[PDB]
Amino acid sequence: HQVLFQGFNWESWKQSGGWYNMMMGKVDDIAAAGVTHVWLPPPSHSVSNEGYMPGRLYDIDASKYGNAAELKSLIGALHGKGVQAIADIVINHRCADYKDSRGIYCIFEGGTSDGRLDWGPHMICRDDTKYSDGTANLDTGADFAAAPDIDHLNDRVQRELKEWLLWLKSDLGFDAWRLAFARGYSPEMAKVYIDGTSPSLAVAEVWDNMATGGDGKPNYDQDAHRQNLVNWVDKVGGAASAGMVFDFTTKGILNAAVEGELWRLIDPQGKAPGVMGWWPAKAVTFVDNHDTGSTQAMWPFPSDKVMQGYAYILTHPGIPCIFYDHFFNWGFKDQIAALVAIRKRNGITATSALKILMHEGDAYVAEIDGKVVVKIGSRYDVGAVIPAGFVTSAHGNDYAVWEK
Ligand SMILES: C=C1O[C@H](O[C@H]2[C@H](O)[C@@H](O)[C@@H](O[C@H]3[C@H](O)[C@@H](O)[C@H](O)O[C@@H]3CO)O[C@@H]2CO)[C@H](O)[C@@H](O)[C@@H]1N[C@H]1C=C(C=O)C(=O)[C@H](O)[C@H]1O
Ligand SMILES: C=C1O[C@H](O[C@H]2[C@H](O)[C@@H](O)[C@@H](O[C@H]3[C@H](O)[C@@H](O)[C@H](O)O[C@@H]3CO)O[C@@H]2CO)[C@H](O)[C@@H](O)[C@@H]1N[C@H]1C=C(C=O)C(=O)[C@H](O)[C@H]1O
Ligand SMILES: C=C1O[C@H](O[C@H]2[C@H](O)[C@@H](O)[C@H](O[C@H]3[C@H](O)[C@@H](O)[C@H](O)O[C@@H]3CO)O[C@@H]2CO)[C@H](O)[C@@H](O)[C@@H]1N[C@H]1C=C(C=O)C(=O)[C@H](O)[C@H]1O
Ligand SMILES: [Ca+2]
Ligand SMILES: [Ca+2]
Ligand SMILES: [Ca+2]
């Protein structure tokens, strides 16, 4: 059994009294709902309020979300209830506290009295000429325009970041990682940090654009998109590696599918169309995160159909990740909990088997491990598709789950 929970949204830093402090009162509900891991925001000093422009990595007290004591307290609370903590690791780029003699912000400060992470432009990818001094290696991946991109091929860089990551585990209690903007460096580099820090899991955010048509809708065939994702996992170490990826393929298809196009939910081989259908053990599914949803809303799930999104990922192969707002703010708390309960009770895991029973525009029906049947869609009556022995146990707007 494994169910993730993103424990913050894009407005969290703003929480009166501190975000971690407020999360303490949510721990028991999260644990009781069957969550096994909670993904927490980037914990260090950041030039940006949300934490995605990290500077003094060791300076946890400067975080807008709360300080080290407050963070350790939350992680300890989660651990007391048997839930693990995943930290949002932002290492593609970094902001330097000080300017060099060129007036460029490229002299770093790790946040400790000694020289840990006190880098210079020599650690900035040479091709990021907005900040580099031309001496470093070429960036192993994509660039982040608003800040210096780090040269992960630099030995001191690899050594000091691994040192830092191990301190997050030993000093704050983090168990695992969420690799922010993993397209920014190669899978080979991600392997260095993953293999060198032994996380219970390392879920990478590898976000590639999805193929779409002239009408704006994603193509039915998204094999190229999930292929990129499995190729990343292969390169990071495959089955032996703790690394895995967010299933953006499933997110994109699902966004469009629920709009009366549920025939999109099966590929020509009879399998789920996203990463879930090719390497479920490595696919972390989700309805929305702080980027696609929340106040950023870069690619929100159709608002009136969110529970169909959860009826899908919570009963299916892959590792589902519940979004904070959906659980505590949309009034779906009991319904989501019931779905997680059905998943756990029937022993459904990331590798459970999926047998699709119906895949028409307004009706998708699937059977998992021969023990659960789920339906989503605007077509009310699918009773002729339900196998004998199955009784309904959860249901709401345009979705229903049976157990037999
Ligand atoms: C203040 C910056 O705001 C913008 O960048 C944001 C971005 O819009 C957010 O979506 C967020 O992106 C992160 C995702 O949330 C996360 O899931 C993913 O894993 O990682 C990305 C980051 O790679 O956060 C970023 C960074 O805060 C905007 O695009 C950016 O230009 C802007 N930076 C400006 C402000 C500065 C402040 O000192 C300058 O240093 C920058 O040069 C300037 O452009
Ligand atoms: C048990 C059913 O659960 C789901 O149906 C929802 C439906 O989508 C909602 O729109 C809502 O409809 C009710 C209206 O709110 C109400 O005003 C109206 O008077 O009555 C309707 C009917 O209840 O609520 C229902 C219930 O949550 C799901 O989408 C739907 O497919 C499902 N029906 C299945 C259950 C059965 C038992 O094995 C069979 O009776 C059906 O054939 C089967 O499809
Ligand atoms: C479990 C494997 O997942 C990945 O493999 C997928 C391929 O990348 C993808 O191209 C392939 O496409 C085929 C489809 O299966 C068919 O539906 C289609 O009709 O024909 C396509 C022809 O290629 O689908 C693969 C998934 O079925 C990884 O690339 C691969 O390395 C993975 N195997 C790993 C992991 C396990 C399972 O834990 C080990 O037992 C394997 O030995 C190891 O190699
Ligand atoms: Ca220092
Ligand atoms: Ca850059
Ligand atoms: Ca980069």
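The numbering of chain A matches Swiss-Prot: 25-428, in order.
Looks like X-ray crystallography, 2.0 Å, at least that's what the header says.
Cβ atoms are placed via backbone N, Cα and C, with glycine included.
Here is what Swiss-Prot records for this protein:
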- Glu229: active site, proton donor (ACT_SITE)
- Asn116, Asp163, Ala166, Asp173, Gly208: Ca(2+) 1 binding site (BINDING)
- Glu133, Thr136, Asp138, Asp142: Ca(2+) 2 binding site (BINDING)
- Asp152, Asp167, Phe168, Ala171, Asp173: Ca(2+) 3 binding site (BINDING)
- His117 to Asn: 20-fold decrease in activity (MUTAGEN)
- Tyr129 to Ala: Reduces affinity for starch granules 3-fold (MUTAGEN)
- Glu229 to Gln: Loss of activity (MUTAGEN)
- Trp302 to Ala: Over 10-fold decrease in affinity for starch granules. Abolishes binding of starch granules and reduces activity towards starch granules by 99%; when associated with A-303 and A-404 (MUTAGEN)
- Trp303 to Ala: Over 10-fold decrease in affinity for starch granules. Abolishes binding of starch granules and reduces activity towards starch granules by 99%; when associated with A-302 and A-404 (MUTAGEN)
- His314 to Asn: 10-fold decrease in activity (MUTAGEN)
- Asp315 to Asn: Loss of activity (MUTAGEN)
- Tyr404 to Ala: Reduces affinity for starch granules 9-fold and reduces activity by 90%. Abolishes binding of starch granules and reduces activity towards starch granules by 99%; when associated with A-302 and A-303 (MUTAGEN)
- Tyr404 to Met: Abolishes binding to cyclodextrin-Sepharose and strongly reduces enzyme activity (MUTAGEN)
- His419 to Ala: Slightly decreased catalytic activity (MUTAGEN)
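Where Swiss-Prot records a feature, it is marked here on the structure.
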| residue | record | DSSP class |
| --- | --- | --- |
| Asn116 | Ca(2+) 1 binding site | coil |
| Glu133 | Ca(2+) 2 binding site | coil |
| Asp138 | Ca(2+) 2 binding site | coil |
| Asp167 | Ca(2+) 3 binding site | coil |
| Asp173 | Ca(2+) 1 binding site | strand |
| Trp303 | mutagenesis position | coil |
| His314 | mutagenesis position | coil |
| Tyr404 | mutagenesis position | coil |
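Counting other CB atoms no more than 10 Å from each candidate's CB, the binding-site residues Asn116, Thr136 peak at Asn116. Comparing the Cα of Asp167 (Ca(2+) 3 binding site) with the Cα of every entry in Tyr129, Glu133, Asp173, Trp302, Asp315, these being the recorded positions, the smallest distance points to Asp173.
Close contacts with ligand 1, defined as a Cβ under 6 Å from any of its atoms, occur at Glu229 among the recorded positions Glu133, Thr136, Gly208, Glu229, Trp303, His419. The mutagenesis positions near ligand 2, defined by a Cβ under 6 Å from one of its atoms, are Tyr404, chosen from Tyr129, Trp302, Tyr404. Only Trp302, of the recorded positions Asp138, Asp167, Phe168, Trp302, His314, place a Cβ under 6 Å from an atom of ligand 3. Filtering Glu133, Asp163, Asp167, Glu229, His314, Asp315 by Cβ distance to ligand 5 (under 6 A) retains the following recorded positions: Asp167.
Fewest Cβ neighbours within 10 Å among the mutagenesis positions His117, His314, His419: that distinction goes to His419. Of all the recorded positions in the list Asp138, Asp142, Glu229, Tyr404, the shortest Cα-Cα distance to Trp302 (mutagenesis position) is found for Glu229. Spacing of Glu133 (Ca(2+) 2 binding site) relative to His117 (mutagenesis position) is 14 Å (Cα to Cα, whole number).
Close to ligand 4, meaning a Cβ under 6 Å from one of its atoms, are these of the recorded positions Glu133, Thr136, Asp142, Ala166, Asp173, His419: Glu133, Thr136, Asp142.
Under the three-state DSSP scheme, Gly208 (Ca(2+) 1 binding site) falls in the helix class.
When the recorded positions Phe168, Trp302, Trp303, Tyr404 are compared by the number of other CB atoms within 10 angstroms of each CB, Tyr404 has the fewest. Taking the Cβ of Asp152 (Ca(2+) 3 binding site) as centre and 10 Å as the limit, one finds 21 other Cβ atoms among all the protein chains shown. Using Cα positions, the member of the recorded positions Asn116, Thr136, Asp138, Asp163, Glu229 nearest to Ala171 (Ca(2+) 3 binding site) is identified as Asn116.
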